Amino acid sequence: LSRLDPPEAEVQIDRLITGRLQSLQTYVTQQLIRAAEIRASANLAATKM
Amino acid sequence: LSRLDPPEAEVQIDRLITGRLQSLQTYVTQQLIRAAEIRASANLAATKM
Amino acid sequence: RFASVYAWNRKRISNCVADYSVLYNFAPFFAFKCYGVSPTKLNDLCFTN
């Protein structure tokens with residue numbers, strides 16, 4: 001923001017926003033997968049108990 | 001497609017295509033996770049039956 | 001006097017105050033393009049060399 005003016009910095013800000021959004025989406029996808037795995041593990045543990 | 005020439009509409013439609021495809025992919029991934037959960041629940045239901 | 005495009009001149013500017021306003025406010029500069037920096041922001045930045 002400091003170096004460039006809004007007109008030409010909007011594209012860079014959009015690029016970074018896209019990158020970070022995709023990274024967070026992948027992170028939450030992996031989190032959901034691991035949460036399903038641990039849910040299955042917890043169901044098995046409850047059955048064993 | 002109205003207020004822009006085709007050459008620039010190409011790069012302005014790249015964003016819409018990629019964004020809506022990413023949205024549909026996210027939806028399909030969430031639905032796959034939910035379908036795995038429902039499959040586990042259905043297996044448990046059949047075992048209990 | 002200005003040098004030829006070959007054997008071009010090179011001057012190192014260091015340890016001084018850069019008043020880019022007196023540079024931008026010149027009339028005969030018909031072409032003024034900056035990369036990675038906006039001319040309006042030059043007066044607020046600081047560089048290593």
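Along the chain as shown, residues are numbered 1 onward.
In case you wondered, yes, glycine gets a Cβ from its N, Cα and C as well.
Now, the feature entries from Swiss-Prot:
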VARIANT   C:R1 to T (Swiss-Prot position 346)  In strain: Omicron/BQ.1.1, Omicron/XBB.1.5, Omicron/EG.5.1
VARIANT   C:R1 to K (Swiss-Prot position 346)  In strain: Mu/B.1.621
VARIANT   C:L23 to I (Swiss-Prot position 368)  In strain: Omicron/XBB.1.5, Omicron/EG.5.1
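Annotation for the variant positions C:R1, C:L23: lowest Cβ count within 10 Å of the residue's own Cβ, C:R1. With respect to their backbone Cα atoms, C:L23 (variant position) and C:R1 (variant position) stand 19 Å from each other.
DSSP assigns C:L23 (variant position) to a helical segment in the three-state reduction.
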